[PDB]
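Asker: Below: one structure in structure tokens.
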Amino acid sequence: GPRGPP
Amino acid sequence: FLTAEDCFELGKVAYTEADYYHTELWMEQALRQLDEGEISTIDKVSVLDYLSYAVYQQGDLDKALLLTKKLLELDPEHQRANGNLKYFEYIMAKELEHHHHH
Ligand SMILES: [Mg+2]
């Protein structure tokens, strides 16, 4: 999965 | 007229509410102003970080990969963007594997 700014 | 920094702050508000369309509107506005050479303390890499995720959430995978590539040109060591690139490359390799077998 892609991870964005948390 | 709002500063790039204002637009970026607003896009972070949109993002924290999972309003990924408005995240795109604000972040793209911020990016446009920086590209015309506005003096600002925000950096393009962080703008692109939010923007790439927002565009992914909208289902626009081609555009998300493009933005991820733009981010990595500016910061080749970005850990998450590198992660995201590997993911997009995997999905694309599968699709191409499919077309070659069919
Ligand atoms: Mg859109």
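Every residue number used here counts from 1 along the chain in the order it is shown.
Cβ coordinates come from backbone N, Cα and C, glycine included.
Not my notes, these are from Swiss-Prot:
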- B:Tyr50 to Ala (Swiss-Prot position 210): Strongly reduced affinity for peptide substrate (MUTAGEN)
- B:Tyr53 to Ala (Swiss-Prot position 213): Strongly reduced affinity for peptide substrate (MUTAGEN)
- B:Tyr87 to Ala (Swiss-Prot position 247): Strongly reduced affinity for peptide substrate (MUTAGEN)
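So where do these features actually land, and what's packed around them?
Answerer: Non-local neighbourhood of B:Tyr50 (mutagenesis position): B:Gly11, B:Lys12, B:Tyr15, B:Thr23, B:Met27, each in the same chain, at least six residues away, with C-beta under 8 Å from its C-beta.
Sequence-distant contacts (6 or more apart, same chain, Cβ under 8 Å) of B:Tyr53 (mutagenesis position) comprise B:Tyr15, B:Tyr20, B:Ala64.
The 10 Å shell around the Cβ of B:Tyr87 (mutagenesis position) contains 18 further Cβ atoms across the protein chains shown. Under the three-state DSSP scheme, B:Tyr87 (mutagenesis position) falls in the helix class.
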